[PDB]
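Enquirer: Structure in structure tokens, see below.
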Amino acid sequence: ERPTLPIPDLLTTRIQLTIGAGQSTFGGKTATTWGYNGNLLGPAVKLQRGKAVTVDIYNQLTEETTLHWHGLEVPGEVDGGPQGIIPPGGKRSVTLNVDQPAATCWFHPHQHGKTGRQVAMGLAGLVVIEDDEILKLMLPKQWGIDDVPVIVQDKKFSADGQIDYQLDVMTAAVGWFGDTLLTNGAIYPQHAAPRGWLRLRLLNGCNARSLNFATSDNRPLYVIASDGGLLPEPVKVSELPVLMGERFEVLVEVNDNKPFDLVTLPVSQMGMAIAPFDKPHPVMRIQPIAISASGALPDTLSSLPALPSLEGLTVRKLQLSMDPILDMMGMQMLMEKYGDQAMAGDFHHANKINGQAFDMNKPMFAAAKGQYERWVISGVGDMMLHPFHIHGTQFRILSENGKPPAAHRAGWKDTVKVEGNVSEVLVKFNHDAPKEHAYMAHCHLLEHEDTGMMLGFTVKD
Ligand SMILES: [Ca+2]
């Protein structure tokens, strides 16, 4: 027997999110965990393009927190920038006026120095943006039945059953990773899927572990959407790498009564091919049921504007770097504890952008509003994986780590891979972020961000 896959409540849209500590059980041991309106994770907030909703956020924890609307094209005031800290027992109200295509976004704490720990404790929620366009496509759309969110996260636990989180020299170097895989908070759950097409909204919500999705019988995954929404057409893939914080929506066929698994395949990332992730690892069991769903795989999904002329656009260079000491010690501890499988394929300001660890009150530059810019992000100089996330925008990747992006990564993205080479993205910011509410750009390997690999920037007309 497997647990049934939990489905976050879809909150149709004033909304309250109460941030609080509860309890969860994993393999018969109880752990203190944190959730939005629950023990763990959070709801799926449903937003309609062009309609405003106010979100009341109440912090019932005993420590400060913040909330990042990951993927939303909103003013910097929504996250709050440096003015976004919600004290224990405090509250903050924001207004979300969505003006972007349909997409699956998400939200999560984002306080510098504490983001890894607060996500590890359980905090994460979803944002389902809908528009007029996507509803004409007749995709699978019955939430929790044939339209299913899949939030995949690893954790590790102490002997006493508690979540075993630490920001130490080793995790500052390679990230916090564990040996237990959760799917919407459950270990290897099952989902009962109607015959036809099954839509999976995939979110890599790990602190540091990259994932690579596939099916146990290697049937195709039809990618229909990236971080920022629909592709122009479905893209058939046999495997789907997903970086930390990225989302993809895929359709998979359910065409007989035999169960199969969604799995994740071993990645070439420091520390992440350690057992039990040295082999394909099940994510969830898909059990077909003898009732039809009528959702379709459309031949065409959407229209993607042409990349504009790069002639005359501002080019901003961002160099990612890691203190050489941190690299050395952290590497040595990883090798000492886990051996060769770890390579299969002060430290609190040691990770930097442009030679600077994040300074919350000094934005690095002012970006133009409503103008395309080319941002060049280099990881030359270290071998670590850095998924690079830019707030306030959905951008287009021009070069992903020294190569043009894969077709299913060539649409709307808020994250780009950087791993030893150079990426280039085309960004435009439609909304204001003054100094007091600055946007951020940062590595989404959370322990890197927490140890300085983040910058602030403003946006003004
Ligand atoms: Ca509901």
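The chain as shown is numbered from 1 upward.
Technique stated in the header: X-ray crystallography, 2.0 Å.
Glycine is no exception: its Cβ is also placed from the backbone N, Cα and C atoms.
Per Swiss-Prot, the feature domain 'Plastocyanin-like 1' maps to 22-132. Feature annotation from Swiss-Prot assigns Cu cation 2 binding site to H70, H108, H444. In Swiss-Prot, a mutagenesis experiment is listed as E73 to F (Swiss-Prot position 106), annotated with the note Increases oxidase activity with ABTS as substrate. Annotation source Swiss-Prot lists Cu cation 3 binding site at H110, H391, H442. Summarising the annotation, Swiss-Prot assigns domain 'Plastocyanin-like 2' to 194-259. Quoted from Swiss-Prot for the published mutagenesis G271 to K (Swiss-Prot position 304): Retains 20% of cuprous oxidase activity. Increases oxidase activity with ABTS as substrate. Shows dramatic conformational changes in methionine-rich helix and the relative regulatory loop. Swiss-Prot documents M322 to L (Swiss-Prot position 355) as a published mutagenesis change and attaches the note Almost loss of oxidase activity with 2,6-DMP as substrate. Loss of the copper tolerance phenotype. Quoted from Swiss-Prot for the published mutagenesis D327 to A (Swiss-Prot position 360): Strong decrease in oxidase activity with 2,6-DMP as substrate. Loss of the copper tolerance phenotype. For the published mutagenesis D382 to A (Swiss-Prot position 439), Swiss-Prot gives the following note: Decrease in oxidase activity with 2,6-DMP as substrate. Record note (Swiss-Prot) on the mutagenesis of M384 to L (Swiss-Prot position 441): Strong decrease in oxidase activity with 2,6-DMP as substrate. Affects copper incorporation into the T1 copper site. Looking at Swiss-Prot, you'll find the mutagenesis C443 to S (Swiss-Prot position 500) noted as follows: Loss of cuprous oxidase activity.
A description of the local structural setting of each listed feature is requested, covering burial, neighbours and distances.
Expert: Helix, strand and coil counts under DSSP for the domain 'Plastocyanin-like 1' (22-132) come to 14 helix, 51 strand, 46 coil.
If you take the C-beta of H70 (Cu cation 2 binding site) and look for same-chain residues 6 or more apart in sequence within under 8 angstroms, you find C105, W106, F107, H108, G245, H389, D414.
All protein chains included, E73 (mutagenesis position) registers 23 other Cβ atoms within 10 Å of its own Cβ.
Sequence-distant contacts of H391 (Cu cation 3 binding site), defined by Cβ-Cβ distance under 8 angstroms and a gap of at least six in the same chain, are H68, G76, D79, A433, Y439, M440, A441. Secondary structure at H391 (Cu cation 3 binding site), as computed by DSSP, is coil.
Listed in sequence order, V174, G175, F177, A208, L334, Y338, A342 are the same-chain residues six or more apart from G271 (mutagenesis position) with CB atoms under 8 A from its CB.
Taking Cβ-Cβ distances under 8 Å and a sequence gap of 6 or more within the same chain, the neighbours of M322 (mutagenesis position) are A173, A350, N351, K352, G381, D382, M384, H448, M453. A strand conformation is recorded for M322 (mutagenesis position) in the three-state DSSP classification.
Listed in sequence order, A173, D382, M384 are the same-chain residues at least 6 apart in sequence whose CB falls under 8 Å from the CB of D327 (mutagenesis position).
Secondary structure from DSSP puts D382 (mutagenesis position) in coil.
The number of other CB atoms found within 10 A of the CB of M384 (mutagenesis position), across every protein chain shown, is 26.
Summarising the environment of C443 (mutagenesis position), the number of other Cβ atoms within 10 Å of its Cβ, over all protein chains shown, is 29.
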Enquirer: To the nearest whole angstrom, state the Cα distance for the pair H444 (Cu cation 2 binding site) and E73 (mutagenesis position).
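Expert: It is 18 Å, counting Cα to Cα.
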Enquirer: In DSSP terms, helix, strand or coil for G271 (mutagenesis position)?
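Expert: Note: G271 (mutagenesis position) is coil by DSSP, not helix or strand.
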Enquirer: Counting across all protein chains shown, how many other Cβ atoms sit within 10 Å of the Cβ of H442 (Cu cation 3 binding site)?
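Expert: If we count other Cβ atoms within 10 Å of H442 (Cu cation 3 binding site), we arrive at 28.
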Enquirer: Rounded to a whole angstrom, give the Cα distance between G345 and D346, which sit at either end of 24 unmodelled residues.
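Expert: The answer is 30 Å, taken between the two Cα atoms.
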Enquirer: Using an 8 Å cut-off from the Cβ centroid of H70, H108, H444, can you name the remaining same-chain residues around the Cu cation 2 site, in sequence order?
Expert: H68, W106, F107, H110, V119, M244, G245, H389
Enquirer: Please report the Cα separation of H110 (Cu cation 3 binding site) and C443 (mutagenesis position) in Å, rounded to an integer.
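Expert: Here the two Cα atoms lie 12 Å apart.
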Enquirer: Under a three-state reading of DSSP, tell me whether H444 (Cu cation 2 binding site) is helix, strand or coil.
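Expert: Assignment for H444 (Cu cation 2 binding site) reads coil.
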Enquirer: May I ask for the distance between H442 (Cu cation 3 binding site) and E73 (mutagenesis position), taken between their Cα atoms and rounded to an integer number of Å?
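Expert: Cα-Cα, rounded: 16 Å.
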